[PDB]
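Participant: I have a structure here, written as structure tokens, and I will follow up with some questions on it.
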Amino acid sequence: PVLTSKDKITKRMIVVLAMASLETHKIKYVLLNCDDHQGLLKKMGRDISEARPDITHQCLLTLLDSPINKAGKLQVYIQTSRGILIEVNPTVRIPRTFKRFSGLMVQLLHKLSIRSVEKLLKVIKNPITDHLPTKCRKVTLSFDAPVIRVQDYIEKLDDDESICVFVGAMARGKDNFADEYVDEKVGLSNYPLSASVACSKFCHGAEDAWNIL
Amino acid sequence: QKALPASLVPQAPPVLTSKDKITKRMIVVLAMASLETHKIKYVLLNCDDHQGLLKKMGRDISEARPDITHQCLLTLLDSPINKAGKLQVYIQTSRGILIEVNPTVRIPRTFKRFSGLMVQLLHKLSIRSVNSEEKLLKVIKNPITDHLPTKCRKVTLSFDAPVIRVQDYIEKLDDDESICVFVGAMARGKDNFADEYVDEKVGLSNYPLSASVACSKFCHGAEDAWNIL
Amino acid sequence: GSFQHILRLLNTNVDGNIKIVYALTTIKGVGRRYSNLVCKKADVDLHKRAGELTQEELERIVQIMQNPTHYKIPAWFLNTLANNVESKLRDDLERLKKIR
Amino acid sequence: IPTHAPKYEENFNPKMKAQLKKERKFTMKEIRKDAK
RNA sequence: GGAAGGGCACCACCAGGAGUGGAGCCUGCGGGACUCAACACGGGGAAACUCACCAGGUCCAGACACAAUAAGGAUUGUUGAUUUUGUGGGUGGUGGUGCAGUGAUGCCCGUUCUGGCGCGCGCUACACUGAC
RNA sequence: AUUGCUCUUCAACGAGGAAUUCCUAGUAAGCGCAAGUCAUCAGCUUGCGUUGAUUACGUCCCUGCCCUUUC
Ligand SMILES: [Mg+2]
């Protein structure tokens, strides 16, 4: 069965893409990009470094294309830096190209939902916690945190439990976005990790831990 | 219980190069990269941005997607194994052009700047660093075989091939040897492009895998197997 | 004393491991032959590297370079229109176009 | 491992004095054809 | 049309050596799918769809409380307590938009000027079989 | 302006992709010297001389072109 926020009992891998830099600007509304709109964002006063929705597209691509999504054991939540929280239906097949991804995001943010004929992409009311499973463990990706084997971590946790991973799609910033909800922060690899690799890094171990294959 | 070595300070591992063949290393070949340039200024041909032009060339625009190579390079380049200096990348273009990627490079994350780098590389045949000390991207002479290590195992990613465990596979292989993977960056096509070079083809899973996911999934196996962390 | 691995001469960093002539050539305005002559006037043996140089040798070299004529360095030895042409070319081109 | 950024041009062109010389060659050739 | 028997060819096989194509110089000839339901799909110069867009120069940032100065004069472009000096001090608010003029209303968050190549030759290098 | 010399300045280039052209003995390749003698040529044409190789010198198997059957 397709996993949804309504169902809380089933064990699953939750991945929260915190600090997602998705924003629509009309001159028609178009997703702001670091490269497409440099002069405009200079007028807005925001630095172009933190104007990159490409990272979220890359993280979504690897996560949705990851095995566990195919096995029906993964759901993705995206928290926009502006404060917009987005749920991603596991069944979706997001556009592989970024330009078509940008056009999808602007449709989502304005229409608040995407219907093709269960919302594929649905904007939902904060906080994240109410949507998350009732019994679930929360962790963040921290470089400074101790390095832990993702596989060995998952087995030592319970079976009824689910796991939430809060990954920062931000280009640069302090790793305190999800400190308020999380109970402990862990390190995944010894070297610095990009958000996409960390999501790819994490999901493979759960596949090994849960024998998704 | 043991006295520490003379020097514990961590030093950067050597940057693997085609000249060196002895060291055990990871080789990933992004075979069948769809990278083509055409004067409109030269632009890397894209499936969506350019549709009428490739129709004039007579090439199927389904096989006109360089971003698949971009994401595979991105996920492959940023993998910790590259940070450990145990992985070195080759790209075989659909045209037959072989491109050597130095592990030190940092390709742009956005596709638009990535396209600009390919067209510069394909025309100038090489890319120089900002500090001007090494050629990060260089076109090299085919076949791939001469560049590869003297003792090395060759495998491809085949959906139809038996499903294997990457971690168990790498452990059972010898140490002095190396391992080559030939990944199909094509959106859809038959998996015989590396048949002449490879000796046996392996499947990483039953369900279909994306090219980037398979590269990311495979390399995690080496890092766990080799304790790269 | 200790060999000088690097030296500062005329506001330029010169490596000790290079010979005196081919080290002094690094200085702007100093080539191979000019450095050779400066050394020969300074009465410095050319076989020595730059690091073996004593302070007096370096100071004498400085005064050779700064006062060449005072030390008998030979005088012979020591050291819009384009746009108009473009416009004329354009006039030529347009007239020739009018012919054809 | 060390990381070095690649150097490239945003738009590739395959200074003006060379451009001036290039036009001369075309003008030299074009005139000679007309004379012939 | 077929068949048979022979010969020949660095425009054939075979074995190698030289080049050209990378760099510098010189020079001849010619000028409509969708690993991508939803989006994106006839487009081309960063941006600019008809008064736009891009880059710069002016004007706008006075709530209120207290105290002082102060009518024999604080401040104004000649005026008269509007300000000025010091201490404290709140607010996105000529906001917009969707709903049922009205509503503790859901949602979000400026002004005037000045400029705008394709095909080919030849020579030299990338050193210690070398350079001087 | 012209052609030489002196000094200084000191770049790209670390053997070159897909491909492609030529070549069997005084031959490939390297080096210079002379004359510009009605076409062509001006660091280009021609001539002259000096040093001097590797490999093959066999086949119609692939390709191509022929000969004979006054079959
Ligand atoms: Mg013969």
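For chain A, we keep the numbers from Swiss-Prot: what you see runs 29-55, 64-153, 157-252, in order.
Quick check of the header: electron microscopy, 3.2 Å.
Placed from the backbone N, Cα and C atoms, the Cβ positions cover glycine too.
As annotated in Swiss-Prot:
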MUTAGEN   A:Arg88 to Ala  Loss of substrate rRNA binding
MUTAGEN   A:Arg88 to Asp  Loss of substrate rRNA binding. No effect on growth
MUTAGEN   A:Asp90 to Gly  Loses its exclusive nucleolar localization and mislocalizes to the cytoplasm
MUTAGEN   A:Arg129 to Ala  Loss of substrate rRNA binding
MUTAGEN   A:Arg132 to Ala  Loss of substrate rRNA binding
BINDING   A:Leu180, A:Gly207, A:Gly212, A:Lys213, A:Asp214, A:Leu227, A:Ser228, A:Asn229, A:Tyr230, A:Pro231, A:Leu232  S-adenosyl-L-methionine binding site
MUTAGEN   A:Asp214 to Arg  Almost complete loss of SAM binding. No effect on growth and ribosome biogenesis
MUTAGEN   A:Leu232 to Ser  Almost complete loss of SAM binding. No effect on growth and ribosome biogenesis
MUTAGEN   A:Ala237 to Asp  Almost complete loss of SAM binding. No effect on growth and ribosome biogenesis
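Provide an account of the burial state, proximal residues and distances for the features listed.
Facilitator: A simple way to gauge crowding: the CB of A:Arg88 (mutagenesis position) has 20 other CB atoms within 10 angstroms, across all the protein chains here.
In this structure, A:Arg88 (mutagenesis position) belongs to neither helix nor strand by DSSP; it is coil.
A:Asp90 (mutagenesis position) counts 24 other C-beta atoms within 10 Å of its own C-beta, drawing on all protein chains shown.
If you take the C-beta of A:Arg129 (mutagenesis position) and look for same-chain residues 6 or more apart in sequence within under 8 angstroms, you find A:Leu100. According to DSSP, A:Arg129 (mutagenesis position) is assigned to coil rather than to any helix or strand.
In sequence order, A:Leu180, A:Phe182, A:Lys240 are the residues of the chain that are 6 or more apart from A:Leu232 (mutagenesis position) and have a CB within less than 8 Å of its CB. According to DSSP, A:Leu232 (mutagenesis position) is assigned to coil rather than to any helix or strand.
For A:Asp214 (mutagenesis position), applying a Cβ distance below 8 Å and a minimum sequence separation of six or more within one chain yields A:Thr179, A:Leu180, A:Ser181, A:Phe182, A:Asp183, A:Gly207, A:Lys224.
The Cβ of A:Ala237 (mutagenesis position) lies under 8 Å from the Cβ of A:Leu180, A:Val206, A:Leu227, A:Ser228, each of which sits 6+ residues away along the same chain. DSSP gives A:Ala237 (mutagenesis position) a helix state.
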Participant: Using only the residues recorded as binding S-adenosyl-L-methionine (A:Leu180, A:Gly207, A:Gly212, A:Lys213, A:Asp214, A:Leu227, A:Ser228, A:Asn229, A:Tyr230, A:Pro231, A:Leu232), report the maximum Cα-Cα distance in Å, whole number please.
Facilitator: 19
Participant: What does the structure give for the C-alpha distance between A:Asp90 (mutagenesis position) and A:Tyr230 (S-adenosyl-L-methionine binding site)? Integer Å is fine.
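Facilitator: Between the Cα atoms of A:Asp90 (mutagenesis position) and A:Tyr230 (S-adenosyl-L-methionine binding site), the distance comes to 22 Å.
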Participant: C-alpha of A:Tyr230 (S-adenosyl-L-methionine binding site) to C-alpha of A:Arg132 (mutagenesis position): distance in Å?
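Facilitator: Between the Cα atoms of A:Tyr230 (S-adenosyl-L-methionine binding site) and A:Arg132 (mutagenesis position), the distance comes to 28 Å.
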Participant: With Cβ-Cβ distance below 8 Å and at least 6 positions apart along the chain, what are the contacts of A:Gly212 (S-adenosyl-L-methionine binding site)? List them in sequence order.
Facilitator: A:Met47, A:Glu86
Participant: Can you filter A:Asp90, A:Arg129, A:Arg132, A:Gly212, A:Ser228, A:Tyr230 (the recorded positions) down to those whose Cβ is less than 8 Å from some Cβ in chain B?
Facilitator: A:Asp90, A:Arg132, A:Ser228, A:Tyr230
